[PDB]
Amino acid sequence: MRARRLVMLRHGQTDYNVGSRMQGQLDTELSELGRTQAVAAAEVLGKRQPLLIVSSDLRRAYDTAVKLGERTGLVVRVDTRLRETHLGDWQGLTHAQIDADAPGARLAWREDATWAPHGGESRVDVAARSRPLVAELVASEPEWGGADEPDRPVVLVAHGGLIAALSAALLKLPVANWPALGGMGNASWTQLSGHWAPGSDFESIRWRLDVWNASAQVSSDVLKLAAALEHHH
Amino acid sequence: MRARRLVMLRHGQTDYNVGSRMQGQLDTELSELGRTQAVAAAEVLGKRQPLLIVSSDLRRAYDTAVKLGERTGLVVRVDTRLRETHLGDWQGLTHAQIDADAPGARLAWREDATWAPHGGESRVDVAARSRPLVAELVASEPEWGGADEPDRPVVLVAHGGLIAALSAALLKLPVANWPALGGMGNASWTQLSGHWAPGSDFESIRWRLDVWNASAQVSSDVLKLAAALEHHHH
Ligand SMILES: [Ca+2]
Ligand SMILES: [Ca+2]
Ligand SMILES: [Ca+2]
């Protein structure tokens with residue numbers, strides 16, 4: 001009857017861009033460096049005995065999640081509600097390309113979680129479609145926060161936009177303050193705690209931010225190696 | 001647009017932490033593990049080449065800051081504005097003692113940054129006394145976020161209550177939402193970035209939460225020695 005720990009892990013680096021090319025729901029793959037980052041995060045998070053792992057179906061997230069599944073003996077459940085924000089006309093574009101089409105729009109966008117100037121989803125939309133998964137897991141996982149092993153976390157493996165929107169919504173931050181959360185890094189993780197409440201009211205659970213954007217330390221020699229494995233230059 | 005990086009490091013573990021005994025402004029000592037974890041965090045944070053270090057005068061924070069000063073070669077400035085929340089009549093009491101004397105009070109306090117049923121400070125009081133240190137540093141450290149090495153952080157070494165209150169205030173979250181920022185762990189750290197356009201005043205800096213409550217990974221071999229050293233020093 002304790003607090004429910006909820007961990008959210010962002011995928012590692014993809015083989016696509018290493019910069020500002022927005023991905024959205026494009027189904028890009030991890031680079032060798034991103035796979036190494038996923039191992040490093042799984043080494044830390046595995047020690048905490050997750051209760052279950054749920055991943056976005058996008059390969060960059062799923063393959064990250066499998067590294068944690070291998071280290072915990074858990075199967076990776078896949079839920080399309082954990083997909084990254086659909087970025088509409090902006091998927092596959094760099095900041096430079098967006099800024100040339102509409103100067104000022106990208107920066108107004110970061111500060112208005114209700115806006116989707118691209119034909120895709122706003123951050124509010126993303127929270128609205130992912131929050132029901134957390135409510136379902138509260139209803140369906142009686143061991144989560146239970147008396148036997150109350151600190152075993154549910155782990156969600158997903159994407160930076162999803163994690164920021166879902167965390168801000170669970171925390172009940174006013175939408176004006178959603179930009180307070182800086183972007184999640186490569187294979188970084190976040191932890192929220194949902195504190196006990198009478199009855200079965202999900203809305204009565206009060207969430208608090210325990211960890212935002214923590215990461216595993218990885219040696220420079222390993223980072224150099226994994227980056228090099230991907231290229232012949 | 002430039003950015004100033006601000007790192008806040010919590011003190012290492014004390015015996016009161018292990019015992020779930022509220023500390024507040026009591027001047028408790030680092031345990032053997034607290035010293036060890038402070039070294040490990042200094043190893044991580046030292047690589048960032050901090051610009052300067054300011055620490056609370058409470059020894060658990062100061063002794064943590066000294067490990068970072070030794071690793072970096074920097075002096076540790078001391079500022080009482082970085083002291084932990086004064087917890088009033090709760091200082092020295094365990095969670096169970098508080099819950100027996102005032103059931104629901106600890107929970108109310110966790111959910112309300114204006115609440116101080118213990119007679120000490122609220123988190124609003126703690127932010128109000130500590131935020132001026134950050135404005136003073138902005139006004140008096142032209143190198144911070146400056147030309148040569150813009151990413152070198154200012155490091156404040158303090159306490160979990162202070163760090164949550166000061167961070168929420170810098171982010172300008174409404175007070176109602178300050179309880180969204182929870183605890184900080186044993187020598188864990190938080191990082192905010194202050195973004196500003198050249199010419200702006202302190203209030204025009206927009207702060208963002210880059211990292212909340214990150215930690216250094218420590219090997220099971222070094223946890224087992226600090227446990228043996230804490231045990232053998234009964
Ligand atoms: Ca490793
Ligand atoms: Ca245009
Ligand atoms: Ca390749």
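FYI, residue positions are counted from 1 along the chain as it appears here.
The header says X-ray crystallography, 1.5 Å.
Cβ from N, Cα, C; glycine included.
Annotation comment: Swiss-Prot describes B:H11 as active site, tele-phosphohistidine intermediate, evidence class experimental evidence. Sequence-distant neighbours of B:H11 (mutagenesis position) (same chain, six or more apart, CB under 8 Å from its CB) are B:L30, B:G34, B:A38, B:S56, B:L58, B:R60, B:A61, B:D63, B:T64, B:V157, B:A158, B:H159, B:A187, listed in sequence order.
Look at Swiss-Prot and you will find B:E84 tagged as active site, proton donor/acceptor, backed by a curator's inference. Within 10 Å of the Cβ of B:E84 (active site, proton donor/acceptor) there are 26 other Cβ atoms, across all protein chains.
Sequence annotations record features per position, and here Swiss-Prot assigns substrate binding site to B:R10, B:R60, B:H159.
For the mutagenesis experiment B:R10 to A, the note given by Swiss-Prot reads: Loss of phosphatase activity. For B:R10 (mutagenesis position), the number of other Cβ atoms no farther than 10 Å from its own Cβ, over all displayed protein chains, is 29. Mapped onto three states, the DSSP output places B:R10 (mutagenesis position) in strand.
Per Swiss-Prot, mutagenesis B:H11 to A is noted as: Almost completely abolished phosphatase activity.
Using a 10 Å Cβ-Cβ cutoff, B:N17 (mutagenesis position) registers 20 neighbours. DSSP assigns B:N17 (mutagenesis position) to a helix in the three-state reduction. Under its mutagenesis entries, Swiss-Prot includes B:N17 to A with the note: About 5% of wild-type phosphatase activity.
Swiss-Prot gives this note for the published mutagenesis B:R60 to A: Loss of phosphatase activity. All chains included, 27 other C-beta atoms sit within 10 angstroms of the C-beta of B:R60 (mutagenesis position).
As a published mutagenesis entry, B:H159 to A appears in Swiss-Prot alongside the note: About 5% of wild-type phosphatase activity. The secondary structure of B:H159 (mutagenesis position), as reduced to three states from DSSP, is coil rather than helix or strand. The local packing around B:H159 (mutagenesis position), expressed as other Cβ atoms within 10 Å of its Cβ over all shown chains, amounts to 25.
When other Cβ atoms within 10 Å of the Cβ of B:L209 (mutagenesis position) are tallied across all protein chains shown, the result is 22. Here Swiss-Prot describes B:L209 to E as a published mutagenesis experiment; the accompanying note says: Disrupts dimerization of the enzyme, which exists as a monomer and has lost its ability to perform dephosphorylation.
B:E84 (active site, proton donor/acceptor) sits 10 Å from B:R10 (mutagenesis position), counting Cα to Cα. Summary of the substrate site environment: with the site residues B:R10, B:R60, B:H159 set aside, the chain residues having Cβ atoms within 8 Å of the Cβ mean position are B:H11, B:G12, B:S56, B:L58, B:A61, B:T64, B:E84, B:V157, B:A158, B:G160, B:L162, B:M184.
Chain A lies within reach of B:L209, taking the recorded positions B:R10, B:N17, B:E84, B:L209 and requiring a CB-CB distance under 8 A.
According to DSSP, B:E84 (active site, proton donor/acceptor) is assigned to coil rather than to any helix or strand.
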